[PDB]
Amino acid sequence: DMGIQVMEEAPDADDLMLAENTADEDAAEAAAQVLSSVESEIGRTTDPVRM
Amino acid sequence: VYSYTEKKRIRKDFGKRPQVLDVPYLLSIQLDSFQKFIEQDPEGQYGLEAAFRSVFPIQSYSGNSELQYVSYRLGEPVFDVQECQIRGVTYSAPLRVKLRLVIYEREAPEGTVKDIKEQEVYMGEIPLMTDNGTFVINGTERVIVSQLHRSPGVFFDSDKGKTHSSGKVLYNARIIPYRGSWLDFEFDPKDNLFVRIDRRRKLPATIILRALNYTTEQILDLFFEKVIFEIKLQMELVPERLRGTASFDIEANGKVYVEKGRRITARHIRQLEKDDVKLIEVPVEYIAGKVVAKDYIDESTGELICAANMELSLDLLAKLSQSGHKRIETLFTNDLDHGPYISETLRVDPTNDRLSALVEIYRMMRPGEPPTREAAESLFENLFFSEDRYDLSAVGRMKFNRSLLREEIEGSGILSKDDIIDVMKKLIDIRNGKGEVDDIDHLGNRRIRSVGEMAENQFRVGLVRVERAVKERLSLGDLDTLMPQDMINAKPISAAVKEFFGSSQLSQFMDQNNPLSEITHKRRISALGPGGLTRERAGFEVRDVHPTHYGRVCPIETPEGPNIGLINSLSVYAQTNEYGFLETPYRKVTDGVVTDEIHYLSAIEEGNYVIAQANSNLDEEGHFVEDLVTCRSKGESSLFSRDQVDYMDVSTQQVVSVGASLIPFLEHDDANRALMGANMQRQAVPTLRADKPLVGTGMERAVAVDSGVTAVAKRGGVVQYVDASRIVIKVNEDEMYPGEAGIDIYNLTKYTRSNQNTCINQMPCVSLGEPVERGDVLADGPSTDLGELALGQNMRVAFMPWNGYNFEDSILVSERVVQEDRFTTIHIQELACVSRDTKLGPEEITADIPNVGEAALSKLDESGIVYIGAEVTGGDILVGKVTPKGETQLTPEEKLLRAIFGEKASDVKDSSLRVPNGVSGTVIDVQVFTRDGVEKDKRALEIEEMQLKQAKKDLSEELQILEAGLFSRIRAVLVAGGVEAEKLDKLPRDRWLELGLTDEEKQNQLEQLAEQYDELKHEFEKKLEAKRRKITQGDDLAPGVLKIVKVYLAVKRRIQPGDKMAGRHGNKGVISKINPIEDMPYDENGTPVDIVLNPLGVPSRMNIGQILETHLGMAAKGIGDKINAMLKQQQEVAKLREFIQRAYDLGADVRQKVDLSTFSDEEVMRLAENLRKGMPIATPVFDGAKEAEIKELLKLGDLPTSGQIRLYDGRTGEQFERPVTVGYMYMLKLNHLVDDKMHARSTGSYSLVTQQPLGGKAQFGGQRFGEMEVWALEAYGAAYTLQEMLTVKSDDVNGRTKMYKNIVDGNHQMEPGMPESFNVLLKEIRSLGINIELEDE
Amino acid sequence: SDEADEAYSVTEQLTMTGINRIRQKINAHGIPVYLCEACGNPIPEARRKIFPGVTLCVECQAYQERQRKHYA
Amino acid sequence: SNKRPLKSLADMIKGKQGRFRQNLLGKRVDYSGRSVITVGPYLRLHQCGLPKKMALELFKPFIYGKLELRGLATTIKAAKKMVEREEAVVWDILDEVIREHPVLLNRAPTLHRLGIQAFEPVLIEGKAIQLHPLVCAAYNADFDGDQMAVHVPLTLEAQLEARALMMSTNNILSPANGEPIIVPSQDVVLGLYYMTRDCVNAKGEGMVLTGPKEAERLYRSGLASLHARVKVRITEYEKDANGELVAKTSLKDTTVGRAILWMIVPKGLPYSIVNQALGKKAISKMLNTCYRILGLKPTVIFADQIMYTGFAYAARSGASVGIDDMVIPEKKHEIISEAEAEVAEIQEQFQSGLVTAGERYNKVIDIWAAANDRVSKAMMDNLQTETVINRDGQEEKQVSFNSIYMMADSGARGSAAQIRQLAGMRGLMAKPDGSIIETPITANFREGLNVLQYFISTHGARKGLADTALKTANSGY
Ligand SMILES: [Mg+2]
Ligand SMILES: [Zn+2]
């Protein structure tokens, strides 16, 4: 969402130029402020079954 | 010597190269592969035996019970392929498997079993592949394409500089197992070797070398060379090391060897090695940059002065020197060649020993959990060296050993320490410049699956599913009376095979357009499918042709469009390895002599040899004639001496596929034109009457025979009886198989429907009392001609503009081609009327139809079905069906209407089956299927009695033909030795199975043949009984359907504008005019040109093959017309023999030879009559006719050598200036017809959820006016055009009806309202928590 | 367009750009340097007659070719 | 009941399967239909041959209204049955309804707004749509199986938007750049080039014709040849004024075809417009100056007359293509021997350590490119001229009437590079990586390639086709 588009293989040189870039930057700040905090709490979970 | 069906018409053959390996059976892939699968492997390693041995013997919970696999067999099917296609099922066989259950008591684990039980349980049905490599899965005929997937083994690949900014390439090596974890090594941009285990977190690569219980001294012993200094400060020297830019100058013995600063060179290396310089001296400062090699301690305290892999500085030099240290070992870490990588990796490497390394591995694999010594060691050993969790298969170990360049093709299945250390050395060597990466599209990394292996995998999946249930059921109770029939239900074993053969990307409808299309579709390799790459992730990687494709995959043939290079076709002589890797044959070359025997080489072996070219001239003793012969070594082609060459191509054709081997003069076409020409030859629908190519190659007979379209003899003999439906052959007595009756019958496949609605129909070729030999074709299949592949017709084409009528790619066809019905194709299509039971009652196939007024019901018989023989048009009622319904309260004025006319309501819809629009054929056939509940109607009992009489007549007629043949053979047995030759015919034929004869083994023969005819009688009887049972038994129709009536409309499509003709050289077009024959160009003899073409197409599209073919067809037709003139004036066979034999030996040293001198005088008249239309000509693919032989063959006729004659205009009759090229090009009607495309719609059906017009021509749909068309409309000002394309013509349900009412009212105005798409959008936003609304206007 | 004519244009551009890159790498017209810019050695006469305007002897040239083979 | 997620409200709106993407703009539309386009070279720029069956389906409500208006059908049901039987008066009603009623022709990749144009339907037999030749450039449509979708404007306002706005005779200039988009393509330019192209000694040399009528009457009776330099009396009208159009007559030196073609050119155009060979750019500039002088009506008329005369005199040209038309130069094997000697010498020097490996690779790639240039130059200088005699009797060189060359040089189709591959040598071939295989194709297509060279060419061929197949996917991003 940042967004950086986590892939499996490296993109081609043209796929960088052609790939539209969206969308800064409020979601940029929100995403970064979540990621900076996620590393601290380890027990965090989302499944209702695990809870 | 010529085959008897070959002397009928001998194709003259250029192609001077003599043929050594004759073309294989083109369908060897499918048939061999499915042979290995369903077949009794005694030493089970293939097919079903391997899967059964892999799941069994199942052993019960605590070993109380054991389910043991005894054997299998395939029960014979219920219906054959024709009956399967009619009835509509998969033609398969039951897999009856004899199993065994043994149960154990206490104190006898392996001890004596309390009891065992034998039983043959039935586990699913496997579909049976027909004699052509095709399956019948749901009545339709599938083909399972071969797959092309990466193999297990070690792969060395780099990012080629894309990843890092500097560009520095980063090489990785991946050990992909068959099953297990993916060990991978890869460089860091700092050139540190890392290792990741399953695409997990990166660890230092030497962490795993410590995990394999090495230390740093051992690692540096493995990866480096020890530059040993001694003691002062003397250096032992390996002169090869200092290649050079040289640090210290060089000196020994004090005089000089080299002065400092200047780069070290090969001359000075020569000087050092020549003067035998072992020990030189370097200063105390040059040793300051090297790296220590091993441990070094002080004896005084036993203290470590320096470990291994530790930087060596002047202080430590002094400290060792004072310790009496004479020896020092340093890493030979050059910068260019012997790069230091393990040194830096051991720097970054935090661990030190096997314990801490194993702990690191454990933390990476199973993270967060507190590790132990034992748990870490167990995880690591279970990674790669426990046999039940890591398997390099036989292929995997072959490729792993061969890729590391070892000579042990066979080996273990688990890794080892050495299999990792060799991988790491090869990685580092690729990084040092010695060695290259692997190519991914290299065909030594990819192997092929086929039906046998994919189906075997699905069967193993089913077997594991069985093993679950059987283990648990032997867990509970294990009680006696529980047998191996209750534990195994056939549904989930057969489920995977059914799902695969029906629902898979590789099970796909065979393309039956013509025989060539089937032959190519079966010899097809696919990179897609479950197990290979996907279309989204491919590349850019494997679309490309690769040098290892020579002889293995056709570089020409592949689809253009969404997947180029993802679907290649197998080459002509390509084969599959033992392991599954493609390979190709080469004639071995001993010293200079080109030996005859041939070895098959795969892309792995084929590199390191030197392989001559197939077009390399040779002496008669097998020597080469050129000193430097052009051959391709590992990747490139250069001139090698004749001594060096090891192998030679088996033929000139061996690089192409069977599709692209049928293009004459393929060498003269741009490669993409060849691609298009092959792909379009796949699409040529068969014309009404076949016509062999005047300019072929000699591949046509092979493609026609090796496909299942033409009925070929099995044994020679005489044609006892011919017919439009059957051929009876009385075998030569040499081939009788003494128990047999003698004669064998071929029943032709008459007008039947292929997958593309074309007509498959076999025509007899032979005639009564004419010999045949085994392998001769009896029945010409669809689009073959006297045994040869004949796709289209050879037309008298002219190349010239002609009035803008062949303008872009158009074609200008003469009316004469439309008259001769040259491109008229019979199409066949089946229309189904399903009567089900609706929730208000069942629907009837009655003829008492609603309102339709006794004319539409004229065709229908009493039961409501059309007659077999009627010619319907679009709209006629094939099957009249009336459906129940409710009242529905007809509005007033409809109430008033029916009250004034008293025409009370029907209550029953007229949902009947009427012919689709635009088709007009004859109803050639009608099949009926009544469920066992529904009784039957008159037409059903009629068709059943007709099929009954046909089945009985077929069985009896076969049996009596066979009885007469067997009585002939018995009478030939009764000619001597207990002989009756003149009274043998006296007593009746039935008083001959009781005939007397002397006491020999030949009265035994008479009694044997008699009791064998008795066998014929009784088995004919059971045949009749089973046939009547099948014909009479009710059908297993889908749930709810009372009965299905299937009409088969046979249409005859004629050539018309908008149809797409096409040549074999990528020249495709579209008929634009059908010119009257007196409007076409003619020559000075009165002969119109059949088709006119644009000369502009040829220069830009560099396919001059169509020009050379037009010239050669002019020559061939000139020869043939000269023959026709002689044959029509009744010139004697002196004249015919002379001229035909003069034309059959033309060209420089052609391989073929014919001598009409050794020819019966009647076999030259037959041959002449077949050469009277034109002399067929062959031109092998890279071997064919040179242009000078075209010119000669033109001089043989009275045609001009130039190939250009002068033409006159049809309408005016004044000669075209600058003569034009007219010859015979062989055109093909592609299956892109103008009435399969022309679609239109004013107002029809509308989709349910989104109220738009339906999509497609079958739904009578509308046209997709999309986003770009909307931009085009906005770029004009057409605001109203857009508002009505979006509102009234699409989606505005209340404005479309008002527009219709207005248009019929003659008031062209729209009140558009609002689209239903936006209403649905508003409701769908409102059904979220958003409240969206339309404000006050 | 025909779908092979555009393919022709693509192939033409590809081969031409490759050909001209490998041509520009030659730099035939040049300066008589007479001595290596890496080791100062005498660039032998034949190498300056073959390639007018060399800057490296064959040893330093092949060295540089190895590195530029890998990358960077 | 699958492996895939369920679709939800947010999914019901978003995504290309959502409402906005392809249900709010891209919709299926009624009163429409597609077929397979053919040439129909007799039409004018404003019409398209509509098949009678598509026309009878699309215009159904209009026809029903007509039959019930004229009394030919009592009610709409009776009219429905009439046009279902396809009686004899439904055809007259079709002619009347269609008379001035444009149809929008649209081809699938609408890259610009010229991928939609209103045409007047001309009813034809068969089932193929007949599309004007000069419109294919706008549509990017060749006649090798492409298809077109026809839509029917339904309102008076949409009829007037098609007629007034999108009619094919209104859009003739590229909206990206005002050059006319009605440039004649390949049979047309080859016709106009063959006719407007003199040779040294044809029939009737140096007659003084009285004017273009007499030159045409002379040519058509066959007394003079289409390129026979004559003095002809030409009256050209020049608006050199406040738009006054003064006439001026003179005696020009032109071929007979130059003057035969002058008969079609409108008034305001000078005479130097047709007095040269008239390849491709000459014709485009001819239309352009006609547009800058005279406007749109004379330019549409001129474009149609140009297409008609180009097709007519190209058919009379008889311009075929033979095998003897690929004149391989005789100095081809000499040049290849010299280049082969140069690569052998460079390989000998490399073996003696005088060069490196990559250095010698560069050298040999350069040697082969240079020899390829010499062969291409030699073949084109052999092909681009021919000898001929003559008034006084001596040989005299003129531009070649070779057919492959005439097609490459008229601009009609082809160019000296494809000509080089046809008769010159093929050259060096690439790989997909962009590297260049240093074993050239010393063969052409008039000769053959052997199995190895035909394999080597496949590399670049498959690379180019794989790219063109994927560029087609995202053609309009
Ligand atoms: Mg097209
Ligand atoms: Zn140097």
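Using Swiss-Prot numbers, chain D covers 319-795, in order.
We read in the header that electron microscopy, 3.0 Å was used to get this structure.
Cβ coordinates are placed from backbone N, Cα and C, and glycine is handled just like the others.
Under the heading Mg(2+) binding site, Swiss-Prot lists D:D460, D:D462, D:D464. Residues within less than 8 Å, Cβ to Cβ, of D:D462 (Mg(2+) binding site) and separated from it by at least 6 positions along the same chain comprise none. DSSP gives D:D462 (Mg(2+) binding site) a coil state; it is part of no helix or strand.
Its own atom aside, the Cβ of D:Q504 (mutagenesis position) has 25 Cβ atoms within 10 angstroms in the protein chains shown. Record note (Swiss-Prot) on the mutagenesis of D:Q504 to P: Resistant to antibiotics salinamide A and B.
The Cβ neighbour count for D:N690 (mutagenesis position), using a 10 Å radius and every protein chain shown, is 23. Reduced to three states, the DSSP call for D:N690 (mutagenesis position) is helix. According to Swiss-Prot, the mutagenesis experiment D:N690 to D carries this note: Resistant to antibiotics salinamide A and B.
In the three-state DSSP assignment, the secondary structure recorded for D:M697 (mutagenesis position) is helix. Neighbour density for D:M697 (mutagenesis position): within 10 A of its CB lie 25 other CB atoms from the protein chains shown. Recorded in Swiss-Prot as a mutagenesis result, D:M697 to V carries the remark: Resistant to antibiotics salinamide A and B.
Among the recorded positions D:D462, D:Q504, D:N690, D:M697, the residues whose Cβ lies under 6 Å from any atom of ligand 1 are, in sequence order, D:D462. Checking the recorded positions D:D460, D:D462, D:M697 against chain C with a Cβ-Cβ cut-off of under 8 Å leaves D:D460, D:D462. In the three-state DSSP scheme, D:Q504 (mutagenesis position) falls into the coil class. The number of other CB atoms found within 10 A of the CB of D:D464 (Mg(2+) binding site), across every protein chain shown, is 19. When the mutagenesis positions D:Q504, D:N690, D:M697 are compared by Cα distance to D:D464 (Mg(2+) binding site), the shortest distance belongs to D:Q504. In this entry, D:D460, D:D462, D:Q504 stand out among the recorded positions D:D460, D:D462, D:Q504, D:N690, D:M697 as having a C-beta under 8 A from a C-beta of chain B. Note on D:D460 (Mg(2+) binding site): other Cβ atoms within 10 Å of its Cβ, all shown chains, come to 19.
Ranked by CA distance from D:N690 (mutagenesis position), the recorded positions D:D460, D:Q504, D:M697 have D:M697 at the top as the closest. D:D460 (Mg(2+) binding site) sits 31 Å from D:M697 (mutagenesis position), counting Cα to Cα. Here the Cα atom of D:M697 (mutagenesis position) is found 24 Å from that of D:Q504 (mutagenesis position).
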